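Below: the structure, in structure tokens.
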Amino acid sequence: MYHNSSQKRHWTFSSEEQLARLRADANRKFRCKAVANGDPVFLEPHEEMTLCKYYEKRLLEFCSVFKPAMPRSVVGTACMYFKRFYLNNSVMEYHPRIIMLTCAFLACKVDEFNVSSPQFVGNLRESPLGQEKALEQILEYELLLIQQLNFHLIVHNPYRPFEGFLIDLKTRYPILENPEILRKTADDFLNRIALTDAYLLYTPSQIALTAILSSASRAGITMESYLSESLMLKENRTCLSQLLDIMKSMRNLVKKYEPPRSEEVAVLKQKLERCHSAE
Amino acid sequence: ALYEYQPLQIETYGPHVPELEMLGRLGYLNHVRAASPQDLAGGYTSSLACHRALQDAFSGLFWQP
Amino acid sequence: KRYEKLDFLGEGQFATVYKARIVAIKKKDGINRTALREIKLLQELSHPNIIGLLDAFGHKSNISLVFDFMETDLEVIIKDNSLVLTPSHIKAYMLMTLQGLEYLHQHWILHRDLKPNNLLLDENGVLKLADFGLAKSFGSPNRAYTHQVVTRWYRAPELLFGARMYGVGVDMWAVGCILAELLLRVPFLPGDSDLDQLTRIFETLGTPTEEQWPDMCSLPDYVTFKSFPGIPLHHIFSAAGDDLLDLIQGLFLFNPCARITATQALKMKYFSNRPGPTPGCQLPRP
Ligand SMILES: CCc1cnn2c(NCc3ccc[n+](O)c3)cc(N3CCCC[C@H]3CCO)nc12
């Protein structure tokens, strides 16, 4: 359960400043290791972030067209693994193209999505020789990925909390006529929330509730009474204010999100391939 | 030293979840798909899915890192 | 690493266990899925009656798992003809087993491999459920399982009839079988096959009917059996008191929905009655 999970205990951070600190520290430690081992070949932490965002979209695209149909829980677990890995590691040391596939592989194992390795790599749009090479790379990096996750494999995603909130609204909030009208748009917001650092900063339940309430606000529906009365936050107004602040912060994270630009990402990809070819 | 049952006390950091044996009385089960006769024969009831979903929805809702 | 190999505890079907400095290390498809299952589940669980995963490490496609070292298991206790299993000892074992199970089921995990040798005992008499290589989370409709789980002697009839969807009843039936083995000192229902397992179950407990199991016939591998009257429990378990017989009946109810949960079993009068459970320090050592 989330309330005593490893995700809450070790992988939900207090602020974006902490995440930036971890990423900059990873970039700097790779820089120091490379300098000791052996120039402007290094990528900056914001360039690492841009590449990580791009490769997270690529991981999402890989999981979407993956046959057999990969469940949404496996995809969420894989994306969480990717984010957590690149919190403490540099894309210059481990290529995100292979790490993302390794994340999908490990998530398929952890979430009991039974797929054989050959049928896992058959989803790649590459040649059979490239498929075998990719499989060997994935097998090489599986243990590394598990180590960098500190052997914390269960990932709590907002999808089941989202379903539970829909059930609770249908049962206890007649003011909302048909809560299912809120699904699609909330799902949309969910996707957007997933692109940010929110999954490292907020609980799955908070993410789900934020998505639902943003969907309601877009629909114009006010569900302040659901928080106040059904969730009984009128007894602790401080709890209600903290929850509202959390959702406002998440909405701000979504609104400020800067999708990676094609040309900037292409330049960064040339830079990263140069960094991997050298050393 | 006689044993006395005490319930497990795990803080969920969220709203109270209604008891498993009350969901049907409260109308929650009207919004989950009914367990098939084979599912019921094996011991799976839709009340299990509803309870898990509500527990996940309310778990850690009030928690702050 | 930081653990020095002391002793070769034994070998399992999936790995080999070594006692180290005191802990036990369980040393193209990549990392073994059973080891990953144990990792992912035991990292999220913390209870005195669940085996503790203290650390984990590996190399290449191999991985090691570090656990607390356990002195013995319930199977060694049961088969030790030199050990007397008083009602208090049985109650203590059942209590710890059920507390671990209640915590596990509250976190929506089924053990699915419950049997005396998977109930380890440390030197302090604390019982712990171990071997989570078959454990799986439950409660999702869209998450089907396999019926070929649990050791055959301890497999519930719903599993034997092919239940792909099931709940805590599998663990509770295995718990009833463990209780019966504790009382009889021999396996309660020692089948040699699935059909013979169901035959032993129905010959001992009676052939289930529609009123005891309304949807029984809907299970995929359902086979009609001869209508055995069964053996009354007080005949099978002569020394069992009325409260213990009520517990046993609850654990062996054919309908898995009616079958008592770990919580319900813990609230039963058997556990709050005299004599109290044996303290761990006083439990028999084999
Ligand atoms: C993996 C967790 C663990 C902790 N202690 N321990 C031990 N302790 C010694 C022991 C236990 C029970 C009975 N006897 O006689 C000795 C043994 C062992 N494994 C190897 C030997 C046969 C059992 C098998 C069980 C697999 O979990 N595994 C473990």
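All residue numbers given for chain C refer to Swiss-Prot; the residues shown span 10-30, 37-42, 52-310 in order.
Every residue gets a Cβ built from N, Cα and C, even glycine.
Taken from Swiss-Prot, the feature ATP binding site covers C:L18, C:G19, C:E20, C:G21, C:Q22, C:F23, C:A24, C:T25, C:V26, C:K41, and the record attributes it to experimental evidence. For the published mutagenesis C:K41 to M, Swiss-Prot gives the following note: No effect on interaction with HINT1. One mutagenesis experiment catalogued in Swiss-Prot, C:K41 to A, is accompanied by this note: Total loss of activity. For C:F91 to G, Swiss-Prot lists a mutagenesis experiment annotated as follows: Enhanced capacity to bind ATP analogs. Taken from Swiss-Prot, the feature active site, proton acceptor covers C:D137, and the record attributes it to experimental evidence. Here the residue is the original one, while Swiss-Prot reports the published mutagenesis C:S164 to A with the comment No mitotic repression of transcriptional activity of the reconstituted TFIIH complex. Quoted from Swiss-Prot, the note on mutagenesis experiment C:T170 to A is: Total loss of activity. Total loss of transcriptional activity of the reconstituted TFIIH complex. A mutagenesis experiment is reported in Swiss-Prot for this position, C:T170 to E, and the note states: No effect on interaction with HINT1.
On the structure: features taken from Swiss-Prot.
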| residue | record | DSSP class |
| --- | --- | --- |
| C:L18 | ATP binding site | strand |
| C:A24 | ATP binding site | coil |
| C:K41 | mutagenesis position | strand |
| C:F91 | mutagenesis position | strand |
| C:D137 | active site, proton acceptor | coil |
| C:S164 | mutagenesis position | coil |
| C:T170 | mutagenesis position | coil |
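Looking only at other Cβ atoms within 10 Å, the busiest spot among the recorded positions C:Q22, C:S164, C:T170 turns out to be C:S164. When the alpha carbons of C:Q22 (ATP binding site) and C:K41 (mutagenesis position) are compared, the span between them is 11 angstrom. Shown in sequence order, C:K42 are the same-chain residues outside C:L18, C:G19, C:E20, C:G21, C:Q22, C:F23, C:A24, C:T25, C:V26, C:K41 whose Cβ sits within 8 Å of the Cβ centre of the ATP site. By the rule that a residue counts when its Cβ sits under 6 Å from some atom of ligand 1, the recorded positions C:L18, C:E20, C:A24, C:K41 yield C:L18, C:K41. Between the alpha carbons (Cα) of C:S164 (mutagenesis position) and C:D137 (active site, proton acceptor) lies a span of roughly 20 Å. The Cβ neighbour count for C:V26 (ATP binding site), using a 10 Å radius and every protein chain shown, is 18.
Overall, the recorded ATP-binding residues C:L18, C:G19, C:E20, C:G21, C:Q22, C:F23, C:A24, C:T25, C:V26, C:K41 cover a maximum inter-Cα distance of 14 Å. Contacting chain B by the Cβ rule (under 8 Å between Cβ atoms), the recorded positions C:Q22, C:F91, C:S164 reduce to C:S164. Rounded to a whole value, the Cα-Cα separation of C:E20 (ATP binding site) and the residue listed as 'active site, proton acceptor' is 18 Å.
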